[PDB]
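See structure below.
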Amino acid sequence: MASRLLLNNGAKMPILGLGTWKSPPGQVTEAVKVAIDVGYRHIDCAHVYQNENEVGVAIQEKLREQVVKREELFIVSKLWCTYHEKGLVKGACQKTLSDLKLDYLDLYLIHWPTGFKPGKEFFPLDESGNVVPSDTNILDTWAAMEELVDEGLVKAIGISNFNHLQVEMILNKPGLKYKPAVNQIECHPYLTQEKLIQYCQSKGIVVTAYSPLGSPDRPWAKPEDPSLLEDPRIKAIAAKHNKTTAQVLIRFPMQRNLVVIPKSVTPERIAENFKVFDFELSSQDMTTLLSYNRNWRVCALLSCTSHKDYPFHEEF
Ligand SMILES: NC(=O)c1ccc[n+]([C@@H]2O[C@H](COP(=O)([O-])OP(=O)(O)OC[C@H]3O[C@@H](n4cnc5c(N)ncnc54)[C@H](OP(=O)(O)O)[C@@H]3O)[C@@H](O)[C@H]2O)c1
Ligand SMILES: CC(=O)Oc1ccccc1C(=O)Nc1ncc([N+](=O)[O-])s1
């Protein structure tokens, strides 16, 4: 097992990163500092997580402490849906850079394929509970992303929650300058993404697996919901390797050649989640974990099912 994957921009991306969605501003600074100390060199961020300033403080302090050099870190952020208009893309990126206190991002993703009405609401909704869309399309937004590479603001650009037809649309864009480097998608044993992964990987697009532990702190979690961390089949596999269930769930996408980004603000867990390079899941473990697929999504973007670019109508 190698620790980094080669992207189609020629850069290498650490296969393990720290997630920061739901990491409070008052805890994420310590969380990122601890991650850096124990060996994480990839942090997954987003404007919409409302904590990029506090992530940037942690990064800046570790650089000042000479713990790590900038070129050794791989920092990822994401363009929010209200900024899909070509004229707003650069300014959204610069705002993220200012918050993170960085000169450049290693990777900037379109967070969702769906553009939302521009303004001061992350999620403009109407009386039907549906999102107010913007007059944008993914190809024009992609063109604006491409300019950020030429302007040196980001080293790589990519997409998130795009289905394979949406990836194909970009790959066939008239005037395409840069292929997406990464498609970041939800992936875990209840949503195995076999076709979308095979598709992206066949195109040289690296897949990042999000919510690998099943996002147990997701704000919409219900007692009747399944739980990967408490799944007794997965506990059994973990017991066999003398590892925790979290460690199995993190190692699982790694062996499929995916990048994986488990989130924690707990120092012991941040350390524990990193201890995944000292064992291997067997071929049958992998086949068994894949058999648990139920196409069960934590992030289904249910407020946008009528948006023209809603990604989860298609099979994959
Ligand atoms: N592109 C997108 O649209 C998108 C969507 C969702 C997520 N993401 C990214 O993916 C990252 C990870 O996904 P996620 O935050 O949804 O959930 P996740 O990483 O699957 O799970 C996070 C939850 O698991 C807990 N946890 C972490 N390590 C644990 C361990 N060793 N044992 C027991 N519990 C543990 C955390 O608790 P504590 O924090 O309290 O320790 C937190 O409650 C996000 O933070 C974000 O960066 C991206
Ligand atoms: C359904 C709903 O309203 O869930 C919530 C309940 C409480 C607090 C926050 C959310 C929420 O939607 N948070 C998000 N952060 C990032 C998001 N993204 O990237 O799409 S959505």
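Cβ coordinates are placed from backbone N, Cα and C, and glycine is handled just like the others.
Copied over from Swiss-Prot:
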BINDING   10-19, 211-273  NADP(+) binding site
MUTAGEN   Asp44 to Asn  Reduced glyceraldehyde oxidoreductase activity
MUTAGEN   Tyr49 to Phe  Complete loss of glyceraldehyde oxidoreductase activity
ACT_SITE  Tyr49  active site, proton donor
MUTAGEN   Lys78 to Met  Reduced glyceraldehyde oxidoreductase activity
MUTAGEN   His111 to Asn  Reduced glyceraldehyde oxidoreductase activity
BINDING   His111  substrate binding site
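Feature map: annotations from Swiss-Prot on the structure.
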{"residue": "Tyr49", "record": "mutagenesis position", "Cβ neighbours (10 Å)": "21"}
{"residue": "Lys78", "record": "mutagenesis position", "Cβ neighbours (10 Å)": "24"}
{"residue": "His111", "record": "mutagenesis position", "Cβ neighbours (10 Å)": "20"}
{"residue": "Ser211", "record": "NADP(+) binding site", "Cβ neighbours (10 Å)": "24"}
{"residue": "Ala221", "record": "NADP(+) binding site", "Cβ neighbours (10 Å)": "13"}
{"residue": "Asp231", "record": "NADP(+) binding site", "Cβ neighbours (10 Å)": "20"}
{"residue": "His241", "record": "NADP(+) binding site", "Cβ neighbours (10 Å)": "16"}
{"residue": "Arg251", "record": "NADP(+) binding site", "Cβ neighbours (10 Å)": "27"}
{"residue": "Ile261", "record": "NADP(+) binding site", "Cβ neighbours (10 Å)": "27"}
{"residue": "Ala271", "record": "NADP(+) binding site", "Cβ neighbours (10 Å)": "16"}
Packing count at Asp44 (mutagenesis position) (other Cβ atoms within 10 Å of its Cβ): 26
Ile261 (NADP(+) binding site) versus mutagenesis positions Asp44, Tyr49, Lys78, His111 - nearest by Cα: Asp44
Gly10 (NADP(+) binding site): tally of other CB atoms within 10 A of its CB: 9
Neighbourhood of ligand 1 - binding-site residues from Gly10, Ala221, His241 with Cβ under 6 Å: none
Whole-number Å value for how far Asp44 (mutagenesis position) lies from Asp231 (NADP(+) binding site) (Cα to Cα): 26
Within 10 angstroms of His111 (mutagenesis position), Cα basis - recorded positions out of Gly10, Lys78, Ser211, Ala221, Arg251: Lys78
When distances run from the Cα of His241 (NADP(+) binding site) to each of the mutagenesis positions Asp44, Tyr49, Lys78, the nearest one: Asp44
Top Cα neighbour of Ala221 (NADP(+) binding site) in the set of mutagenesis positions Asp44, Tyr49, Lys78: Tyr49
DSSP-derived class (H/G/I helix, E/B strand, else coil) of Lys78 (mutagenesis position): strand
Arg251 (NADP(+) binding site) versus mutagenesis positions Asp44, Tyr49, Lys78 - nearest by Cα: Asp44
Nearest of the mutagenesis positions (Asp44, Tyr49, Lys78) to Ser211 (NADP(+) binding site) - Cα to Cα: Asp44
